[PDB]
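Novice: Dropping the structure in here first, questions after.
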Amino acid sequence: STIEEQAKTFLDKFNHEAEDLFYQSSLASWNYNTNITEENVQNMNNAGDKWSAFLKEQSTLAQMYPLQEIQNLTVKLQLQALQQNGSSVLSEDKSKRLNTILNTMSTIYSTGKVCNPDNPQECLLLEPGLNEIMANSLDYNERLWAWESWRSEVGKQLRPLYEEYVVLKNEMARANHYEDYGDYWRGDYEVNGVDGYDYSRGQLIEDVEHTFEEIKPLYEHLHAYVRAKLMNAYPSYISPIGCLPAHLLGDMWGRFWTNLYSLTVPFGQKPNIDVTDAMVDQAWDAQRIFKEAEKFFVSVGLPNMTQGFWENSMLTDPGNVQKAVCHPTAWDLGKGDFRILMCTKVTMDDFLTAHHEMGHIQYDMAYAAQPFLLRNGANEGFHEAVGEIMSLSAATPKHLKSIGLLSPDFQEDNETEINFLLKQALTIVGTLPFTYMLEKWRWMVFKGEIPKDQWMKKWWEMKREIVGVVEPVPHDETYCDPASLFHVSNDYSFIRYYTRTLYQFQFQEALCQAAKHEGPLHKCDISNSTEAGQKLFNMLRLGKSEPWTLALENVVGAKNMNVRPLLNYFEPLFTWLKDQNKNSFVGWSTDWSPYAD
Amino acid sequence: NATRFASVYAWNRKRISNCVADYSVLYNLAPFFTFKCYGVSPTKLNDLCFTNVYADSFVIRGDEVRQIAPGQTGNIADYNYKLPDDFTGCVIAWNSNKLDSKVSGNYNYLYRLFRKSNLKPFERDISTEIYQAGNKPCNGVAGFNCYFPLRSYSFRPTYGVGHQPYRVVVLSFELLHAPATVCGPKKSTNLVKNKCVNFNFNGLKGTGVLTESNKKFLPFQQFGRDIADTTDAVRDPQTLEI
């Protein structure tokens, strides 16, 4: 009856079937990714609609009396993830139409069919087809087809389909006491209730701008190095003063720069570090590649795994009769369990993702006894930022010697680590301004300050001053260049990849200051140190019971988002790109266009 | 080793009284998943025994076995059950992936995570009370800052180490001022005859020579005495022989 005694009793009949109605869509989506039959897709639908109605049945009966009577800090930090009503504040003709437009947006992205209009008699499949023809085709007219036509037959009707989708998306968040849908992705970043550590949603707009100013000397030297090495490849297509064309970045849009590594090799006389030729001699199988990778988890100070991980999850593809989709996703299925489905091969990129997908297991292992609202990341990008600390530490040549992998007498000079660090520069730094200009494009079209004719004209004007690319053909107001990706078509957050590269670097810069490593941070390995886990164990168990401002105090000690771990990780990369750029053009300019002939 | 069990708020009281405990097939064989407890070691339970033993049957997650501790606070230890500071029992868990689970969700037994207040140790609360956290009443339904408690399980044997069905049987021991009734197994040795040896029987202790008796006896007796009040007879605790 007293007002101060009543803290929190929501987690009885909410937090026990928040997992369980998702559980019946968990394995039904997992059997959809292993056993694609005619009846293993129907159990995803009727059980996933029960969990989709569970978040709206309790939201209609939670509309009585307001929030301001609470005193405890543990009550408020879980309350923000349940009081979002979602789509249930609109009418009957407006709310259910959002469910139908999201099912027709993911179908044409996966089952698209676009090919050559000159000779359309042989027309190929998109997703295994066009992903691997970008790397080997050294022709200007061949790479022009795979970028232009894909947004010309798939993205031609999304432009009259995305304009009324943004308009209905403003109504579901303006009724949820927010200013827009633009801070709905920043709603997880909202910190309230602690004095001195208040992080509002309006503070995040200047914070991404503050960390982008010091990356402009680092990115424009990588912008001038790929361009200077494409003179012998493309002599009369790319200008040395202007920007690079966007249809030759190696992928479908230019988020990852991974296929431009073999053409921009600095020194071709020395071999790259390679595990693929030394794997087939010792005859490894699927049981070895997770057991010695779990030896990396014991040696820091995290406890062992029991028999439930080895007999439930399989690593081999179950025959050639049944199709199994094997995208690398660590399955966070509810209150702390992980079944791993990965089509493993003898591949270095498969070996680093074995430490990546198991790095999302070790974050959710420590708060497995915590509630499900606290069983999440500190933000959306906090889950994958603490997962790739095991992959950058396993690509270290000092770790490969202790196990028995590579040759025991391998030469390590100053010209060895530079080809490894420019491989990491097109994986970490190469996606960093590409994450910026799409999230700023999302924050400029949701508020509605711009007209309909400047919807796509603002997209190609940002890419010639942020990332330094220019389109070879111009687009009218009927096409869409950013809306043909995986995260935007299936309505996923794109802010989670900008904080993936920032929170990962803050943890690894201080992890071997506890383990007492002398040298650069790309030779830092966190193995054979039992005191290196104790700095992480108070951070791996804080989840959302403590916010992300107090989560960074025990490792790095910075309450704000800083750029200083990103600078001294690449300290040979800042010095050795300077002497080779004495005569080229630093940066980019807004005058060169390929269609301005 | 039952085929059914109960809820963690609907704990049955398996009253183990006037029994003989056999731990040579349960503790020494150990077919359970983990065998770890505090307070009293399980090797001291064969040589020490108590007045009244109480047991239960409940299946929980593998994450809630850290909550079952004397003096524990947290998620389960103050709102579903509470172990007291004088807890002299032991907590044994076993994975029950093939028996206690159910396909298409386990929707039969329920459990809680929070409560109105801190419960007493060994409290059987089966209430379906209405909660009110703020200043306006709820009239039986949930609300903004008004919640309700009572939801069931999520068990399935295809996943990892977090929330598999772990059958936890807490064998609570209690020593009272009453004498003991339930005690554990104690090993036996062979019997030698016609030699001056020592005696360590069930109710006898001495030193003498065992010969064949030619007298009559009562089977509810422990020993016998001669005309000079000395112990000259012993009954075997296993066989009906003097």
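What you see of chain A is 19-615, where the numbers are those given in Swiss-Prot.
According to its header, this structure was worked out by electron microscopy, 3.7 Å.
Every residue, even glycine, has its Cβ placed from backbone N, Cα and C.
Feature list, courtesy of Swiss-Prot:
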- A:19-607: domain 'Peptidase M2' (DOMAIN)
- A:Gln24 to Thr: Increases slightly the interaction with RBD domain of SARS-CoV-2 spike protein (MUTAGEN)
- A:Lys31 to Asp: Abolishes interaction with SARS-CoV spike glycoprotein (MUTAGEN)
- A:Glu37 to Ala: No effect on interaction with SARS-CoV spike glycoprotein (MUTAGEN)
- A:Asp38 to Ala: No effect on interaction with SARS-CoV spike glycoprotein (MUTAGEN)
- A:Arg169, A:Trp477, A:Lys481: chloride binding site (BINDING)
- A:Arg273 to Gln: Complete loss of enzyme activity. Does not affect amino acid transport activity of SLC6A19 (MUTAGEN)
- A:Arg273, A:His345, A:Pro346, A:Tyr515: substrate binding site (BINDING)
- A:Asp355 to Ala: Strongly inhibits interaction with SARS-CoV spike glycoprotein (MUTAGEN)
- A:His374, A:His378, A:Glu402: Zn(2+) binding site (BINDING)
- A:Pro389 to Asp: Increases very slightly the interaction with RBD domain of SARS-CoV-2 spike protein (MUTAGEN)
- A:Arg393 to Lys: Increases very slightly the interaction with RBD domain of SARS-CoV-2 spike protein (MUTAGEN)
Novice: Among the recorded positions A:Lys31, A:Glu37, A:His378, which ones place their CB within a distance below 8 Å of a chain B CB?
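Specialist: Contact set vs B: A:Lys31, A:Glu37.
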Novice: Hey, which of the recorded positions A:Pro346, A:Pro389 is the loneliest by Cβ count within 10 Å?
Specialist: A:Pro346
Novice: Determine, using Cα-Cα distances only, which of these recorded positions is closest to A:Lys481 (chloride binding site): A:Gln24, A:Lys31, A:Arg273, A:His345, A:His378.
Specialist: A:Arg273
Novice: Rounded to the nearest angstrom, how far is the Cα of A:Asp38 (mutagenesis position) from the Cα of A:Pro346 (substrate binding site)?
Specialist: 24
Novice: Round to a whole number and give the Cα-to-Cα distance in Å for the pair A:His345 (substrate binding site) and A:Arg169 (chloride binding site).
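Specialist: For A:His345 (substrate binding site) versus A:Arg169 (chloride binding site), the Cα atoms are 24 Å apart.
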Novice: Taking the mean position of the Cβ atoms of A:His374, A:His378, A:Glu402 as the Zn(2+) site, which residues outside that list, in the same chain, have a Cβ no more than 8 Å away, listed in sequence order?
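Specialist: The surrounding set, listed in chain order, is A:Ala348, A:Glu375, A:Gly377, A:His401, A:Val404, A:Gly405, A:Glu406.
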Novice: If the chloride site is taken as the center of the Cβ atoms of A:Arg169, A:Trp477, A:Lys481, which further residues of that chain fall within 8 Å of it by their Cβ?
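Specialist: Result: A:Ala264, A:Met474, A:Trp478, A:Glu489, A:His493, A:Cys498, A:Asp499, A:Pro500.
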Novice: Of all the recorded positions given, A:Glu37, A:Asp38, A:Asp355, A:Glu402, which has the fewest Cβ neighbours within 10 Å once its own Cβ is left out?
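Specialist: If we count Cβ atoms within 10 Å for the recorded positions A:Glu37, A:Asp38, A:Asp355, A:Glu402, the smallest count is at A:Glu37.
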Novice: Validating a neighbour-count step here. Other CB atoms within 10 A of the CB of A:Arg393 (mutagenesis position): how many?
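Specialist: Cβ-Cβ neighbours of A:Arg393 (mutagenesis position) within 10 Å number 23.
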Novice: Could you check what DSSP calls A:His378 (Zn(2+) binding site) once collapsed to helix, strand or coil?
Specialist: coil
